[PDB]
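**Student:** Below you'll find the structure I mean.
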There are 2 protein chains.
Amino acid sequence: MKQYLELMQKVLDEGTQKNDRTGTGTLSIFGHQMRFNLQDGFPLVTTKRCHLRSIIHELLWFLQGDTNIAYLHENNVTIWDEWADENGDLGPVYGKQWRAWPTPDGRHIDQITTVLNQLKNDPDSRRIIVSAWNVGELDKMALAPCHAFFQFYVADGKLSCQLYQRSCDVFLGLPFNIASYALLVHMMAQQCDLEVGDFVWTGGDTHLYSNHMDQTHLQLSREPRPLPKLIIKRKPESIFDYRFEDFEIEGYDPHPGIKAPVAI
Amino acid sequence: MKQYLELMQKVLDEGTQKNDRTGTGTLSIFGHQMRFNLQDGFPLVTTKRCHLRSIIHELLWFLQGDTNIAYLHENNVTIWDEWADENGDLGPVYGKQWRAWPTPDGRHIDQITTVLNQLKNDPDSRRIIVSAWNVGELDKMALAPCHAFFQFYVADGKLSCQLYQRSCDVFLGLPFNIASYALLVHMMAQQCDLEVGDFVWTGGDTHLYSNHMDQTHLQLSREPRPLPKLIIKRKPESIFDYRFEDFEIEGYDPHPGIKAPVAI
Ligand SMILES: Nc1nc2c(c(=O)[nH]1)N[C@H](CNc1ccc(C(=O)N[C@@H](CCC(=O)O)C(=O)O)cc1)CN2
Ligand SMILES: Nc1nc2c(c(=O)[nH]1)N[C@H](CNc1ccc(C(=O)N[C@@H](CCC(=O)O)C(=O)O)cc1)CN2
Ligand SMILES: *[C@H]1[C@@H]([N+](=O)[O-])C(=O)NC(=O)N1[C@H]1C[C@H](O)[C@@H](COP(=O)(O)O)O1
Ligand SMILES: *[C@H]1[C@@H]([N+](=O)[O-])C(=O)NC(=O)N1[C@H]1C[C@H](O)[C@@H](COP(=O)(O)O)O1
């Protein structure tokens, strides 16, 4: 997509060298923002083929509050394999915090349920937020949340979402992250009888891994294509009742997929 | 400042009329980002006279972990009066979350010390975060945190910080927010023997109150003056040991103050 490729090019051009957690090294910038008007099309990158399969199942998995990879495996999704323990557990990552954020008194908070009720009852609220950044549970997580903090907003019958992504693997992660949140906006909009607005993406440490440079030059050599259209085929009873088969992407015409190794 | 006036004009150009919690009404956009290179000068609005004294005392108050207005009153700062209970308490707002985030297992995390040690020991970490958005304690707070989530970054010996401000009263709040975080970057940088980088400001619901419009137009008619310069006179042994008289602002030549009512 134009803004995605612009970001890639910017990291290449302006990023500074970082030694990082993984020992791989990156080129990195700090602070970026992009805006995707979801009525212009579904923001699935077209300069490499992205598999919506993994994106969809990961999102449904988050929504069901699951942090064990068994569900993902049932659906042939292997994207979380490198960080799961012997029992397939990741600890209290994304899903757990979205659906069951724990408090010291032993209670749990369902942020997604809160958000739906906020959108339906108080759409003008400036407090329609989900955080995965549960400081007190970081030490138990396989990875600290990358897509850490997000907000919804409603105007003129349209639902927008902004994500604060503290850490972004521009090549591997970002295409997924953008599509995932765009999908979520479509789902919540449907449940709330709203139209879709913008997805606003904000990055913190926004980087290209040193071992993704060939892949980056290959992708940058490619021109984007018009965005596909998301079709939701069935409206379920609640935001927690979607299934993979509910979603179709029409008019997705990508360039070929590009393979690159993940930094562990 | 140019960035600040440009934001005001962006709200005017793109914003939509929204009802709000306070019953005042706003003109609102969703999603913005701007940058202040702190080496250019200290980003205190010059197109109206701002009260650095309140800004400084508020930040020292946060850093102490305090959430009661007594200290503010002792220093003739009244900016939190409208939300405090009969005993002066705001509940577990910023200060508390910054210094003593409660974990589910009964620990407390001092996020400010955590970040200081991360910057000293592992500045290329992508996890150098402070969150005030403690989902389990929101209900106890007089207001939900506006300046909600922030991240530090280091490159070429310079400390940067990005704030995600979920809700922004552009006329009243934002000048304070920008100056407060800029001060914090300087303090943090001092403690870490770093130079200052950028403060990156990102907004969620970014708005002008209905009853700030006269004031906004007036301010927009004015040319920014040179940025003032911040001089820190002392290096305390701890980030929690700064005093009011450690800070001086030099060369601040603002246009006249502009009064406006706060929405409760
Ligand atoms: N450093 C590092 N980078 C990352 C993650 C990490 O934790 N570490 N986690 C992220 C979470 N998202 C993804 C997205 C895609 C893949 C992936 O590997 N994708 C393949 C193959 C897709 C598939 O499995 O079918 C591709 O070429 O697009 C891995 C993590 C992305 N980047
Ligand atoms: N709706 C609204 N509510 C708020 C804030 C806001 O931003 N807008 N911010 C709060 C904390 N910060 C401030 C910052 C500035 C002011 C303010 O009122 N400032 C005046 C008067 C300052 C003074 O006391 O001298 C000014 O002219 O700058 C009040 C609360 C709490 N609630
Ligand atoms: C992390 C990620 N995730 O773990 O789910 C995601 O959704 N997107 C990412 O881009 N992502 C990246 C950022 C970074 O390259 C690593 C995480 O490492 P740390 O920043 O060191 O935690 O994965
Ligand atoms: C809130 C605020 N604070 O309460 O500390 C701050 O520091 N900056 C603000 O701009 N600020 C504003 C945003 C909004 O106009 C109100 C808070 O109201 P809600 O968004 O309804 O919670 O204060």
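Just so it is clear, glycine is given a Cβ too, placed from its N, Cα and C backbone atoms.
Reproduced below are the annotations present in Swiss-Prot:
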type: BINDING; residues: A:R21, A:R126, A:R127, A:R166, A:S167, A:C168, A:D169, A:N177, A:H207, A:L208, A:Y209; note: dUMP binding site
type: MUTAGEN; residues: A:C50 to Y; note: Shows 0.2% of wild-type catalytic activity, but substrate affinity is not affected
type: BINDING; residues: A:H51, A:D169, A:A263; note: (6R)-5,10-methylene-5,6,7,8-tetrahydrofolate binding site
type: MUTAGEN; residues: A:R126 to E; note: Shows 2000-fold decrease in catalytic activity and 600-fold decrease in affinity for dUMP
type: ACT_SITE; residues: A:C146; note: active site, nucleophile
type: MUTAGEN; residues: A:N177 to A; note: Shows 200-fold decrease in catalytic activity, 20-fold decrease in affinity for dUMP, and 10-fold decrease in affinity for mTHF
**Student:** Of A:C50, A:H51, A:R126, A:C146, which recorded positions come within 10 Å of A:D169 (dUMP binding site), going by C-alpha to C-alpha distance?
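**Tutor:** A:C146, listed in sequence order.
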**Student:** Cβ under 6 Å from ligand 3: which of the recorded positions A:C50, A:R127, A:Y209 qualify?
**Tutor:** none
**Student:** What is the nearest of the recorded positions A:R21, A:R127, A:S167, A:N177 to the residue listed as 'active site, nucleophile', using the Cα of each?
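**Tutor:** Of all the candidates listed, A:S167 is nearest in space.
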**Student:** Given A:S167 (dUMP binding site) and A:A263 ((6R)-5,10-methylene-5,6,7,8-tetrahydrofolate binding site), what distance in Å do their CA atoms have, once rounded to a whole number?
**Tutor:** 13
**Student:** Given the recorded positions A:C50, A:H51, A:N177, A:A263, tell me which ones have a C-alpha lying within 10 Å of the C-alpha of A:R21 (dUMP binding site).
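**Tutor:** Passing the 10 Å Cα cut: A:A263.
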**Student:** Anything within 10 Å of A:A263 ((6R)-5,10-methylene-5,6,7,8-tetrahydrofolate binding site)? Look among the recorded positions A:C50, A:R126, A:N177, A:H207, A:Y209, comparing CA atoms, and list what you find.
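**Tutor:** The recorded positions passing the 10 Å Cα test are A:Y209.
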**Student:** Near ligand 4, meaning Cβ under 6 Å from any of its atoms: which of the recorded positions A:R21, A:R126, A:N177, A:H207, A:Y209 fit that description?
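**Tutor:** Once distances to ligand 4 are taken from each Cβ, A:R126 fall under 6 Å.
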**Student:** Looking at the recorded positions A:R126, A:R127, A:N177, A:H207, A:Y209, which has the shortest Cα distance to A:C50 (mutagenesis position)?
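**Tutor:** Answer for the nearest of the recorded positions: A:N177.
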